[PDB]
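Colleague: First, the structure itself, so that you have it in front of you.
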Amino acid sequence: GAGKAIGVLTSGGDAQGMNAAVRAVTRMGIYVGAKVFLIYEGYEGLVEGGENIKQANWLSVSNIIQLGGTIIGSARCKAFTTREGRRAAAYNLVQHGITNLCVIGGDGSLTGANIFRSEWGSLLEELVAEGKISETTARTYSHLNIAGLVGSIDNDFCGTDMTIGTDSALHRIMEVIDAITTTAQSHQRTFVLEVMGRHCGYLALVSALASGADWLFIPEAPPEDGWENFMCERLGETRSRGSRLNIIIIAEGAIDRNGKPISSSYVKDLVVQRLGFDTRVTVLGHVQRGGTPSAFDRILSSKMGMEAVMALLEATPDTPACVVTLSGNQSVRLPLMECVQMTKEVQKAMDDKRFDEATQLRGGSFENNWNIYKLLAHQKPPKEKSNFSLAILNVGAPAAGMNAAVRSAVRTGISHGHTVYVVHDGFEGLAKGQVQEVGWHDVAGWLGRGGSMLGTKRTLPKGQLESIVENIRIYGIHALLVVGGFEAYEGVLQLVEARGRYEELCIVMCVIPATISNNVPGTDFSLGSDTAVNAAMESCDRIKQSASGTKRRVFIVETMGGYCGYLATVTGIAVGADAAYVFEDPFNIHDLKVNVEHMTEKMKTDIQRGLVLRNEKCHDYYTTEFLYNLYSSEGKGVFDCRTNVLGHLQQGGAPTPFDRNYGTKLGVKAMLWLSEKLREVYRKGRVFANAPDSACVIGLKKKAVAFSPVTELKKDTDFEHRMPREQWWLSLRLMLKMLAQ
Amino acid sequence: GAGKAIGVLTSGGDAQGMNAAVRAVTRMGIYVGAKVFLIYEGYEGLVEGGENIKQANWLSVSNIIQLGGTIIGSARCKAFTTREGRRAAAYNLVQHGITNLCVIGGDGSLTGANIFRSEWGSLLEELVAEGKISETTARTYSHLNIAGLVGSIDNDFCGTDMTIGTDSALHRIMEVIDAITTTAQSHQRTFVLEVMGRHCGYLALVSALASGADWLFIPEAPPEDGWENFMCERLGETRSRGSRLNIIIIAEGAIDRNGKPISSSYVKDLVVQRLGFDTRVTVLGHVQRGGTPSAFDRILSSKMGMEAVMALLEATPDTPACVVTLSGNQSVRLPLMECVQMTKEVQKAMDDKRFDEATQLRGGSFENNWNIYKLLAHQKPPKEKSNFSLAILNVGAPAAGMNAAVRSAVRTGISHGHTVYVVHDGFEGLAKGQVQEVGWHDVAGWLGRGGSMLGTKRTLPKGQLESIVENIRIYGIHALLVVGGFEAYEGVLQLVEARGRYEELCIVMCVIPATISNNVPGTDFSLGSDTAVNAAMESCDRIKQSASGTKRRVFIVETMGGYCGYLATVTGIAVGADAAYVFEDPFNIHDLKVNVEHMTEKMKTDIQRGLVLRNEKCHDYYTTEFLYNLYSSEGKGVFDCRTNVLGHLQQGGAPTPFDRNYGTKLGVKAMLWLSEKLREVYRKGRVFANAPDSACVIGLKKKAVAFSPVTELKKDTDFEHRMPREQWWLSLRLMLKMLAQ
Amino acid sequence: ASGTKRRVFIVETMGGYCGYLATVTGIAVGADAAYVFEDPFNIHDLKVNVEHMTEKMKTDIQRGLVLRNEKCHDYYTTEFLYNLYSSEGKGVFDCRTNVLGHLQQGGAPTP
Ligand SMILES: Nc1ncnc2c1ncn2[C@@H]1O[C@H](COP(=O)(O)OP(=O)(O)O)[C@@H](O)[C@H]1O
Ligand SMILES: Nc1ncnc2c1ncn2[C@@H]1O[C@H](COP(=O)(O)OP(=O)(O)O)[C@@H](O)[C@H]1O
Ligand SMILES: Nc1ncnc2c1ncn2[C@@H]1O[C@H](COP(=O)(O)OP(=O)(O)O)[C@@H](O)[C@H]1O
Ligand SMILES: Nc1ncnc2c1ncn2[C@@H]1O[C@H](COP(=O)(O)OP(=O)(O)O)[C@@H](O)[C@H]1O
Ligand SMILES: Nc1ncnc2c1ncn2[C@@H]1O[C@H](COP(=O)(O)OP(=O)(O)O)[C@@H](O)[C@H]1O
Ligand SMILES: Nc1ncnc2c1ncn2[C@@H]1O[C@H](COP(=O)(O)OP(=O)(O)O)[C@@H](O)[C@H]1O
Ligand SMILES: O=P(O)(O)OC[C@H]1O[C@](O)(COP(=O)(O)O)[C@@H](O)[C@@H]1O
Ligand SMILES: O=P(O)(O)OC[C@H]1O[C@](O)(COP(=O)(O)O)[C@@H](O)[C@@H]1O
Ligand SMILES: O=P(O)(O)OC[C@H]1O[C@](O)(COP(=O)(O)O)[C@@H](O)[C@@H]1O
Ligand SMILES: O=P(O)(O)OC[C@H]1O[C@](O)(CO)[C@@H](O)[C@@H]1O
Ligand SMILES: O=P(O)(O)OC[C@H]1O[C@](O)(CO)[C@@H](O)[C@@H]1O
């Protein structure tokens, strides 16, 4: 489908994840049939030419998808800014016949790339004038197409909600924070942390929100005058009220109202002078620029490389330079120039002290996250003292994140003045009582623990419905906020159709989807999915290393997730599995013969290794032992085979940054939705919830949050397979089969 | 065997692992029958008394073993130095009736504790004089017993090799270094790393050796005059000779000949001024003082905690205060004072600029490590250019550490002027040729990658022995260094036994044991065991968190190890398993019934979970599915059960600190012994090696390195099951059982 | 099998590695096939045999029988064949497995 050549480079500040993007672009460029060239040392080697530019084969980008940084340098060039460097680079490209380029880096690198594009024609004219090239060559390569990628941990590119590599940087910052928090709680010492980021406070805020830090500094919202006294009051209140440790996070470019940078040494001197608490400071440095890339990072980096290659092949000279970014939950494509000038407009906005205008220009999500952070950071004295009574339940299997969500919900409810109860062991608990009131201090520190300390059970409510109604009437509970998996959705549904028989079930209930399988309808991601994918990715990478150690071997892996195939597909994408067998993609024996022939052919190459996943219930009869026997027999003399079953190790340890933050966001928003619905449905001195809109599942759709009624989702659920009728992630399977030979 | 009370506390700089120490002490104290109290906030709460000291049950120390820092505070006290605070603490202890006390922390805390033992009688006299206590109480508590545990990552304590937590600090350091190396290679940047260690460079030395850094600065061997020229020469040589990045490590106590501190800022200014290379400086901060402790930290803390309990209960008043330390791989016991003055004298000698005397006082092991690091850091110009040739093999299952040993052996061999070959695919390749010489630069970066790059196979030599001898004669090989598992030892044994039938096999053969199962005879640790222990440690902790998520659950985990239960036993100790089944400990059905009823007893308590480790072939009929059926049957109505198989995940990813160091040290010392014997047996112009001492297995014995003849080990090897007759780790099974109820 | 129409049986006869017993009993009972060590077979032969069963199930004789010596192949277990025949034969017939164990040693000796 193509007959032209491709060039690729990464430039600017390295962010872990470029390796997956460069792998994807080169592998599609080969798969589509185009020629691909790797530019070493970035713009330095592009200008130098010669050995700095070289053709690559299908195997050139192997054994890098799990590696941070980049294999091709991405060094900063000075001659590129000059006319002589640009014409030399154009001379090198025409000598190698490069007409489409992919660039990875920051805003300046792409600005320079588009500057190079805007005068490519002029460069060809004077290059012909000096006699270096013939006019026929200039006519052949008369146009240059640019596709851009944003690789930077700062996440300052306002046109993209998530830049490549930030999730991995979020993993590195938080594991450092977790190590620091242990000694901080031990010694009762207040600490100041310095996170990376040129002039952006996204990383500082996300880390503080995911760690419950007692105070934050960001450039987007500089502190108001007299912040010293408010700092002293808050830290005194925290350490007095049982908070053993205090965490302070400061972006390297944090400023005051006058824009003057606030040095961490000043903050340390102030806290020591005014409180005398023992304290330290730890500058983290370049730790955010390294480590293994996150599974979401690898998936997104590969997907952006997929779209960049497609954009380059389908672009025209009249088409302006374009970048691929994220809007909602799809790979959108935006013009480079418009994002550049809007970023510069936000930059002058924060420079010109019009901080609010910079805030609205960049976006409205992070100001709301900052509002949630200030709400939950400290106990604001509640005044409402509303008669509403709420209960929180854990249902389903254990998963990463429910702890943060319940912590968010209880603290928000106490802030709202409601009486909050917490039920242990879910519906089985409610039948057997086991209900206690909770306080603000009673939930501290839950943000950093995986699983659910409250516990969960697979019991459904209809078996003990009478005891549930009795306990509801005894304790006067007026709302439910179940956080759990598919079984939570089933239980809430059964309660909904039970409303006609039992009048007390005319109550408001909401479900927070939390399960590793990601099979709860009404959402596009379930809380705890990302932790499970990260665990499976690490484990499969370790299996890949073991297989590569003993060459000519293949591994069978049995990933969990019931009938849903999301976990299998994302793991296979992250670790480059040669195939992923899934229930939604039926396959017969001839397909396995084809895959066996693929592996036998690949065994002739230098990369003599293989890894094929299998969702645990992808096929009724073709169990994992089937695949082991078939591969071992048909591959006799060529390779051997082994089996693995990733057990409950896929349920993860410490939760991930996105899961912690997403659980806190859903807990707050669900509590606001409850308080809303309760204050409408209260009439004549009693709560009466009969409309189906009183039973909804809070979830993040393609763009933002929604509240779909549970009964409305009944027409979109396969209760036999316990998974929704249609799922959005089926597109990624084409990508998974693409990235393998 | 006790009718008294035990007290525990932690003081000084927190070093992650005190949770394991207090767990083992508390659980051993309860098992022996002595009451146990947890003294919070260290010596501050000790003097304060009251609520700061409270009794602990078996469940008081549950679910803390995997936590960094400490759960009992460890605050610093000032009145503890004053006699008023001392008498107040003594009053608190006699009021709670505690006669024995276990101290955890650094040297100063031990000095204070010995002062307490030295004046306990005077304090009780003062309390009786003022009327606080009766005469009978004074007679009852007339003596105090002190047992000290050296918990400090600095590893300054002279009489001990490993203090509690130093391995965890090395784990933190190397996680950070592996993160940094990606971006440092990407941007071609030099990084100056500041390491902790109050006045010792052990952590700096071990990190530099395990990272292959370009230059090191420690206090034990301060740099000679004009060292800056050597800095410029080495850094220019590395950057010119293919070294993409440069790493410089500095101890926080680094000094010059005059003892003046060397600032990392100075080193950055010097390298920038004299070379202009882009560079950075990173300070790890207090990240090393927290985080989840590594597996070696937990096992070491548990053994020292048990030994401290034993020491306290077997002590007498005439006996002086003693501690528990490491000699070889056993818990030896030393007197407190002698080590204290030895450490003080070493510090004084370092301050007095007698740096040679300080080096001799630390121990010859450090000096040998310094010499090994100097030998391997840069390529010294060889001059001998002998006629000898060498071949290196990888055999057995791939184990994390083979690459480090191969790199060290190759570079040491190049230094001695021998031509060294590397045979891919083990003995199979040696029959199939594939033998290639290797240069210095050809093995760069192997230290930091797991697996086996040469490739390993389980094939044995006797099947292709004619082709083996043909290739030996063609390449003129004069010795083999076969690093590998039991298959390596068996293959070299076959070649030695075949020396009678052919002449060419009269050739010196050295074996480096490298296998996760730790079954090669003649050694105590096999290269790569520690990585597998740690990998299984994380896996089991993740399973236990999932288990606690679903209250009332038990897990059956099947771990590798061939027949040796070393891996299963140490992992079970690492994660507090209820029982670990192993071939070396025969078990019938009655023991399983006994374990089940014990599990039901535990399930009546608050901690409603469980875990059992099964070696992969601990029993020929009782497979893991049998155990699942038995447990799910006899626990019906009380709990459920699950099974997980840690397959090739137990081979681990990046090797841990000890495995990199152990691989490097074995590679150097094995190559030196090989060159020594090869020069010994060369006579009249032809090599001829017939005596049994010409074939040995390098291994770390109880104390230090020794070369055991390969044939002599035959009488201490079980070729039926592939493991030695006797193993040293059988004592650890007693710890595993006693620490569980 | 003939009683419950549309059914196939995988019979794992004894005999060690020798397939004399599996062959001759297959002739004596008209089995559809008798997999034996002396005749190595791959997945293609099993696919063909499934295809013969698929065609044969359209006729009046809606039954089948395939033998297998107990150790006729290292990997293709009787469970593997049961899964293969049931899966690729979905919608037309079902399958069951049997193991003629020490019944093969027989009762009273024949004349
Ligand atoms: N305005 C520009 N015009 C031409 N080239 C540019 C421009 N800005 C950046 N570049 C090129 O990209 C390289 C990196 O730029 P830098 O400011 O360091 O970070 P980034 O490009 O990621 O924003 C520069 O060395 C230069 O070669
Ligand atoms: N946890 C926090 N982190 C950072 N800034 C905070 C935090 N809490 C409050 N602030 C800021 O300090 C000021 C006082 O807090 P605020 O929420 O306004 O309380 P009040 O309603 O009494 O004025 C505000 O400007 C707020 O933005
Ligand atoms: N690690 C991740 N895993 C899955 N999805 C993610 C991840 N990070 C970001 N996203 C998606 O991109 C969005 C970025 O989140 P953000 O803009 O910070 O605010 P919010 O999540 O509240 O919308 C997320 O909402 C999510 O849809
Ligand atoms: N020789 C001593 N006599 C009395 N108290 C001491 C002595 N040494 C230390 N202490 C006290 O015990 C604690 C441990 O001392 P510190 O210097 O903080 O760390 P470390 O002793 O582990 O090196 C401190 O609170 C100290 O005041
Ligand atoms: N790779 C290195 N890392 C750290 N220090 C080094 C290194 N190489 C040399 N030095 C320091 O410079 C000194 C000179 O090295 P040395 O082994 O004495 O070489 P030579 O004796 O042949 O001149 C060493 O004693 C050491 O202190
Ligand atoms: N992580 C570990 N695992 C197993 N044993 C260890 C570990 N760390 C230390 N040891 C034991 O203490 C010794 C530490 O050796 P060290 O003091 O660094 O000098 P050297 O390696 O030259 O002998 C090791 O040989 C080993 O016996
Ligand atoms: O993913 P679901 O269907 O909500 O069920 C949750 C659990 O069920 C499992 O199958 C395992 O169940 P258990 O952990 O209870 O044994 C996993 O897919 C998952 O951890
Ligand atoms: O058995 P050895 O040679 O002592 O080495 C241990 C290896 O053997 C194993 O059992 C590997 O088994 P495989 O034959 O399937 O590779 C693991 O315990 C481990 O990887
Ligand atoms: O068949 P062989 O190998 O000649 O040995 C005789 C017996 O061995 C068998 O395999 C039966 O094995 P077992 O009686 O030990 O279970 C049959 O072939 C036969 O009944
Ligand atoms: O040492 P470096 O790489 O120049 O880091 C400084 C710059 O790196 C960045 O993180 C680039 O993303 C910026 O925040 C910062 O200005
Ligand atoms: O909080 P502290 O006691 O000052 O600890 C920092 C100093 O002690 C150490 O932690 C020793 O372990 C060093 O890292 C440092 O010199």
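Using the numbering of Swiss-Prot, the residues shown for chain B are 13-753, in order.
Header says: electron microscopy, 3.6 Å.
Including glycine, each Cβ sits where the backbone N, Cα and C put it.
According to Swiss-Prot, the protein has these features:
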- B:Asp119: Mg(2+) binding site (BINDING)
- B:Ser164, B:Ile165, B:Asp166, B:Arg201, B:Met208, B:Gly209, B:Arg210, B:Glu264, B:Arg292, B:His298, B:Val299, B:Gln300, B:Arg301: substrate binding site (BINDING)
- B:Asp166: active site, proton acceptor (ACT_SITE)
- B:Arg470, B:527-531, B:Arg565, B:572-574, B:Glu628, B:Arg654, B:660-663, B:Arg734: beta-D-fructose 2,6-bisphosphate binding site (BINDING)
- B:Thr527 to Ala: Does not affect GlcNAcylation (MUTAGEN)
- B:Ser529 to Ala: Prevents GlcNAcylation and enhance enzyme activity (MUTAGEN)
Colleague: Using DSSP, would you call B:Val299 (substrate binding site) helix, strand or coil?
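Modeller: B:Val299 (substrate binding site) sits in a helix per DSSP.
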Colleague: List which of the binding-site residues B:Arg470, B:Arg565, B:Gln663 have their Cα within 10 Å of the Cα of B:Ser164 (substrate binding site), in sequence order.
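Modeller: Of everything listed, nothing lies within 10 Å of B:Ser164 (substrate binding site) (Cα to Cα).
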Colleague: At the Cα level, what's the spacing in Å between B:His660 (beta-D-fructose 2,6-bisphosphate binding site) and B:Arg210 (substrate binding site), rounded?
Modeller: 40
Colleague: Check each of the binding-site residues B:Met208, B:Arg210, B:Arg292 and report back the ones whose Cβ is under 8 Å from some Cβ of chain A.
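Modeller: The binding-site residues close to chain A are B:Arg292.
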Colleague: Return the count of C-beta atoms lying within 10 angstroms of the C-beta of B:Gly574 (beta-D-fructose 2,6-bisphosphate binding site), excluding that atom itself.
Modeller: 22
Colleague: Of the recorded positions B:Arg470, B:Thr527, B:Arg565, which sits closest to B:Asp166 (substrate binding site) by Cα distance?
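Modeller: When the Cα distances are compared, B:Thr527 comes out closest.
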Colleague: Could you state the CA-to-CA distance between B:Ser529 (mutagenesis position) and B:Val299 (substrate binding site) to the nearest Å?
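Modeller: That comes out at 32 Å between the alpha carbons.
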Colleague: Max Cα distance spanning B:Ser164, B:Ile165, B:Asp166, B:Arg201, B:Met208, B:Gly209, B:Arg210, B:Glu264, B:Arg292, B:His298, B:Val299, B:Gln300, B:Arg301 (substrate binders), Å?
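Modeller: Max Cα-Cα spread across the substrate binders: 33 Å.
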Colleague: Which residues of the same chain, at least 6 positions away in sequence, have a Cβ lying under 8 Å from the Cβ of B:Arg565 (beta-D-fructose 2,6-bisphosphate binding site)?
Modeller: B:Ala559, B:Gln620, B:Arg621, B:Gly622, B:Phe651, B:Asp652, B:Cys653, B:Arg654
Colleague: On a C-alpha basis, identify the one among B:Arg292, B:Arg470, B:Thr527, B:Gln663 that is nearest to B:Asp119 (Mg(2+) binding site); the candidates are the recorded positions.
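Modeller: Nearest by Cα distance to B:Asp119 (Mg(2+) binding site): B:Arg292.
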Colleague: Closest of the binding-site residues to B:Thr527 (mutagenesis position), Cα to Cα, picking from B:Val299, B:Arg470, B:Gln663?
Modeller: B:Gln663
Colleague: Out of the binding-site residues B:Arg470, B:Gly574, B:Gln663, give me the one sitting nearest to B:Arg292 (substrate binding site) by CA distance.
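Modeller: Answer for the nearest of the binding-site residues: B:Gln663.
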Colleague: Should we count any of the recorded positions B:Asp166, B:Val299, B:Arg470, B:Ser529, B:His660, B:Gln663 as near ligand 11, judged by a CB under 6 A from one of its atoms, and which?
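Modeller: Near the molecule: B:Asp166.
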Colleague: Hey, of the recorded positions listed (B:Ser164, B:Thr527, B:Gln663), which one tops the CB count within 10 A?
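Modeller: When each Cβ's neighbours within 10 Å are tallied, B:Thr527 tops the list.
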Colleague: Does any of B:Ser164, B:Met208, B:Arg210, B:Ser529, B:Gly574 have a Cβ within less than 6 Å of an atom of ligand 8? These are the recorded positions; tell me which, or none.
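Modeller: Listed by sequence, the hits are B:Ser529, B:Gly574.
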Colleague: Checking your reading of the structure: which of the binding-site residues B:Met208, B:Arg210, B:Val299, B:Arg301 lie inside a 10 Å Cα sphere centred on B:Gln663 (beta-D-fructose 2,6-bisphosphate binding site)?
Modeller: none
Colleague: Which of the three DSSP-derived classes (helix, strand, coil) applies to B:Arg565 (beta-D-fructose 2,6-bisphosphate binding site)?
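Modeller: Its secondary structure by DSSP: strand.
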Colleague: Determine the Cβ neighbour count for B:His660 (beta-D-fructose 2,6-bisphosphate binding site): the number of other Cβ atoms within 10 Å of its Cβ.
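Modeller: Summing over all protein chains shown, B:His660 (beta-D-fructose 2,6-bisphosphate binding site) has 24 other Cβ atoms within 10 Å.
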Colleague: Counting all other Cβ atoms within 10 Å across every protein chain shown, which of the binding-site residues B:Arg210, B:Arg292, B:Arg301, B:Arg470 scores highest?
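Modeller: Of the binding-site residues B:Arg210, B:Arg292, B:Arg301, B:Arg470, the most buried by Cβ count within 10 Å is B:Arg301.
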Colleague: List, in sequence order, the same-chain residues at least six positions removed whose CB sits under 8 Å from that of B:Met208 (substrate binding site)?
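Modeller: In sequence order, B:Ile165, B:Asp166, B:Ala181, B:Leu215, B:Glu264, B:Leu296, B:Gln300, B:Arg301 meet the Cβ cut-off.
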Colleague: Return the members of B:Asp119, B:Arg210, B:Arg292, B:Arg565 (the binding-site residues) with CB less than 6 angstroms from at least one atom of ligand 4, or none.
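Modeller: Result: B:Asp119.
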Colleague: Distance check, please: Cα of B:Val299 (substrate binding site) against Cα of B:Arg470 (beta-D-fructose 2,6-bisphosphate binding site), rounded to an integer number of angstrom.
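Modeller: Cα to Cα, B:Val299 (substrate binding site) and B:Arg470 (beta-D-fructose 2,6-bisphosphate binding site) are separated by 42 Å.
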